[PDB]
Protein chains: 4
Amino acid sequence: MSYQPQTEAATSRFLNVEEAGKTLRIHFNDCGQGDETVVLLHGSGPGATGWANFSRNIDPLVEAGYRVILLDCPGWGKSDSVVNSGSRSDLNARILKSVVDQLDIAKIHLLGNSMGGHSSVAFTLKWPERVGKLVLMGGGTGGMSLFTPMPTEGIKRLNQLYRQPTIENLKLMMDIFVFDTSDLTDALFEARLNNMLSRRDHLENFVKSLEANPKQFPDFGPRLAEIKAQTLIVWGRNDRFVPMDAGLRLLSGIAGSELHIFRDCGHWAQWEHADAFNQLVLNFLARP
Amino acid sequence: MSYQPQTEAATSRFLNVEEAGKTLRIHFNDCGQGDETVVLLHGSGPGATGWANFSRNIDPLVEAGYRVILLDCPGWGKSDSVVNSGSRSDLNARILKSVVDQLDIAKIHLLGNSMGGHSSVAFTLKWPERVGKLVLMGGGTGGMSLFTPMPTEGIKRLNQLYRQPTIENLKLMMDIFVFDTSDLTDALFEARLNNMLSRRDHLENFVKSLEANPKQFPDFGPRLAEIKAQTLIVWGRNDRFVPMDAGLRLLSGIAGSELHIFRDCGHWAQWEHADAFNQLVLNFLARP
Amino acid sequence: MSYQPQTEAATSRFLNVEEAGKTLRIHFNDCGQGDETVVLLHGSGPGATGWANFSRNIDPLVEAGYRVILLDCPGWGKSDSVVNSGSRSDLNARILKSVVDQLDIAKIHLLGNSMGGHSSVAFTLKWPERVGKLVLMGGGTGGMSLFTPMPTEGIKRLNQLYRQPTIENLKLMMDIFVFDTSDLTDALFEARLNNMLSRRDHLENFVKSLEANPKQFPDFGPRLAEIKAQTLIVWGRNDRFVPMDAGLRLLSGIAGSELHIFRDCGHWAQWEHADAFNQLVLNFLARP
Amino acid sequence: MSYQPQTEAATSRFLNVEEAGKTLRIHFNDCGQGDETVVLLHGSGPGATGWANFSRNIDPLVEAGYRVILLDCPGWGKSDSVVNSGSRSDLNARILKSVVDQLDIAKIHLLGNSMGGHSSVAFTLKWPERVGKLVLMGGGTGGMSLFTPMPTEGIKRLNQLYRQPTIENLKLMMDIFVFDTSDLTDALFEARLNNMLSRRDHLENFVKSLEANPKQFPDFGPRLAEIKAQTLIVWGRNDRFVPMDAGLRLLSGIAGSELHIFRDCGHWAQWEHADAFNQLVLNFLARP
């Protein structure tokens, strides 16, 4: 019996949680019947959806027997809009702890991209006994780069996109965002544009929160030694939103870290080399 | 009496050089009559002229008594336009050899910028007898950076400006060019744009030369150990046109090097901190 | 129904080559009857037979069905002793071309470590047709390091060992190689010691070749872009013999390279991590 | 008249401090009578003293006319011995604050070396109003180096020297310090040897402090943005005790920071290039 493809509408559920004395409804997607579960977090992209980001990766995890949970972070997608001057990673970790408490599983595996990856690290710090295995891509710590000047051009273009939504500006930020532009298709363009224009509240909330607090990802350097679980970091050399050197710092921090670099890969690696990344992550998960 | 600021009109001089069996006219300026002599090169910018680049540096060098020669390479300023299919740096070196032979000066100090710095290094490789000192600002080696993606954004903006020169792309390039825009004034803009609109043959020649061969600057790494003269490097950290790592490479090669870096700096370093740069260079030159 | 591992005595083979009007006897090992042929190059450690370095990795490859040719370059083991004024790279490349020509195999996949890796690159340069896939382990490019002083202490202790051959020097050498010295056993110490004691002539030839040329491994920087085959690079972070940053430089040159770095690994990567390295190499080879 | 070179005996002073409910006696040297004050802090070498490290630099500073004070940290020189399981940097900050409060000078400029440099950073955080100008040499921040394995060569030999005292290891240490040992003279050898043999208590206290607490110096990364005064960092390229990259990290921390690197210079930088370092420091201090 060959595994049938999944659809975002089919797997959609919602849960309301009480945090900081306020209610918040979070959308999430659960698939698979396997005992072992894997958590996925989306990036910080405009109108980015958890199902949208991981369109290629959802399958090999489900044929391998892993039950997969995709978490739509608050302030993105179908989750309720929120304004926060505080750290995004801390809030994301709190929300994830709440949702896993409702789901009632103790040990989980984390795979987070960009902002979520940041939050992922945060989680492992302040409830370490929960996480089993850790994978990062294009993030893990927000700090000044050593050689490549900050702010990078990708961040400036993304802020330009938030301040004024425009399809041509979206085309620009996609083109800089991904190294190999040939694979880009108009279907993704229109879907992303529709999603981002539909939710104006998230965009204005992000702008206001950025104005409120200049920094959203604090430095986590001195505490990196605290992590004990095995970790793997994947990165792209031609990534322009965040420089390579940041990943190297993480390679120093964690005792068992192993880094994997592609020669010509953009920020959004899982799309560039889906097969290699999927096989590597599956082998890492199967590694005893 | 204080040394009067120099005027290009009074100090203008022209010379004839036979390169590749072709007659060419070269423009330059000479100031001072002291025994010690120095040559000043110019950058690779649109319509860049040595006088515009070195307005602040030109006075103290004359004040110290050094004879100064500001040299304009072909393809810029009043020199004859030319289309290149090989290595630009060697061609500049040959022209500089011809002009110094006509001046018949034995000992000479070289201070090159960006592509001009390239030329200087190439020159020093062939004729170590003639060169006494080297001061390199923002260039001197052609190679792929360790941690910064290529092609970098700055050269991309420069190329698109050459593709069609206009006021708004000039504003954008100037904004990215220098770290601070407060002290910037419109007089520099008007002078640069009038020098641009004066000649279009230079711009079209540059474009056809670039499209003829993708690389016009060779890699001098393996032989860079041949230089015996003491040298100094000044570099900019936040510079986006050429990454800092490449500069570090130069440091490793030469026996007597000294690297100097400013944090709040761009490509065009000498203008941003004129006092510190002049003090450092004069101290290095007077050093026995 | 796995076949028991083969012995050196059964797999020993001898070929004769002529170079520069001299007769050289080359001793190597050949195993497996598969169509695909993989050449294994020995390390630069004193008294290091090719079989010693790759004892663990032979079995999985031959079990997968790959034909393996483990080569001993001149100057080690049972091969004839030589003194070379030129580089080791081109010399080993020529010898390997000669031996494969006697073996008349159309295509090979190269696995190189330390010295061999260097030569491996040289091979791919000047006979591109024979090589299709390239794997490097902690070496393969000459040239001095940007961030690490030279001579690095590993090379210093290696030369000291060549000058004073003794057991305690071998102990210290093993101390710097492997991150954790616990895994080593006395059997390896005695085997390496008696092996290196058997052939002093190799020692005198190597040392007087060292006085022949201070630098024996040329840098391939400018030519690095000429390689067209896909490549995998494995490296160690705690490596002291060859600095980590050099590996990054290789990533720049190759068209589609992949860099893999382990957190706690020395010069001798294959021995320390067995399952992960074997699986990675097998997947990379099988992957088109 | 020529200003007389200073003598240790005439300028020696002893003052008292309270720390952790204990009375400590500290030895320092005072020179000059200028209103402006500069404080010099010594290194971490065994038996090293404030006067020894700055012997070549002390004279030009008083020649300019600035008042200068050489400080001996607890556990070094004639100061009372102490054991610290906690951080050293804060302890030196407290001692310097107390001594300057007794000497009651409002504005002070700091020059630090190795461990002292680290302490200097701490001071600028605690009492930013007092520090006017800041210069560092080879240190200032803890944490794992990105490109170099730890513990490195020099720190390991240093631990060896503290564990067991002798003269041959003293030659080895001087060999690791200096680029060229020909300049150094055995008079310094015997001075250092008698100094370190005279006081076994300091050696024992250092050993116990290291064995009690692994990390002596913390990382000050996240708060580096708090410093506002101008800084000058001087470093040596072949440094073996602490790699180059750390300096670059400080180059990111301070907004107005300035970096200077010598191509061929050991850890004990100021002795190796007396004239250049003195001239640079006088230029930096005189600059308004």
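All positions are counted from 1 along the displayed chain.
Heads up, the Cβ atoms here are built off N, Cα and C, so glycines get one too.
The feature active site, proton acceptor is assigned by Swiss-Prot to A:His267, with experimental evidence given as support. The Cβ of A:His267 (active site, proton acceptor) has A:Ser114, A:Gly138, A:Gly154, A:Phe177, A:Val178, A:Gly236, A:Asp239, A:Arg240, A:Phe241, A:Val242 as same-chain neighbours under 8 Å, each 6 or more residues away in sequence.
When secondary structure is read from DSSP and collapsed to three states, A:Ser44 (mutagenesis position) falls in the coil class. Here the residue is the original one, while Swiss-Prot reports the published mutagenesis A:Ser44 to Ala with the comment 2-fold decrease in catalytic efficiency and more than 5-fold increase in affinity for the natural substrate.
In the three-state DSSP classification, A:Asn113 (mutagenesis position) falls within a strand. What Swiss-Prot says about the mutagenesis result for A:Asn113 to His is this: 350-fold decrease in catalytic activity and almost 2-fold increase in affinity.
Sequence-distant neighbours of A:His118 (mutagenesis position): residues of the same chain at least 6 apart with a C-beta under 8 Å from its C-beta are A:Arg88, A:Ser89, A:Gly112, A:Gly139, A:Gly140, A:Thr141, A:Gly142, A:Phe217. One entry in Swiss-Prot concerns the mutagenesis experiment A:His118 to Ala. Its note says: More than 2-fold decrease in catalytic efficiency and 3-fold increase affinity.
Swiss-Prot lists A:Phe177 to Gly among its mutagenesis entries, and the accompanying note reads: 4-fold and 8-fold decrease in catalytic activity and affinity, respectively.
Among the mutagenesis results in Swiss-Prot, A:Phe177 to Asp has the note: 100-fold decrease in catalytic activity. The residue drawn here is the original one. In this structure, A:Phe177 (mutagenesis position) is part of a helix by DSSP. Cβ contacts within 10 Å of A:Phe177 (mutagenesis position), excluding its own Cβ and spanning all protein chains shown: 20.
While the structure shown retains the original residue, Swiss-Prot records the mutagenesis experiment A:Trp268 to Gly with this note: 10-fold and 20-fold decrease in catalytic activity and affinity, respectively. Taken residue by residue with DSSP, A:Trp268 (mutagenesis position) is part of neither helix nor strand, so it is coil. On its own chain, A:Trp268 (mutagenesis position) has A:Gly43, A:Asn53, A:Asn113, A:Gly138, A:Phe177, A:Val178 as residues at least 6 apart in sequence with a Cβ closer than 8 Å to its own Cβ.
The most densely surrounded of the mutagenesis positions A:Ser44, A:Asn113, judged by C-beta neighbours within 10 angstroms, is A:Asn113.
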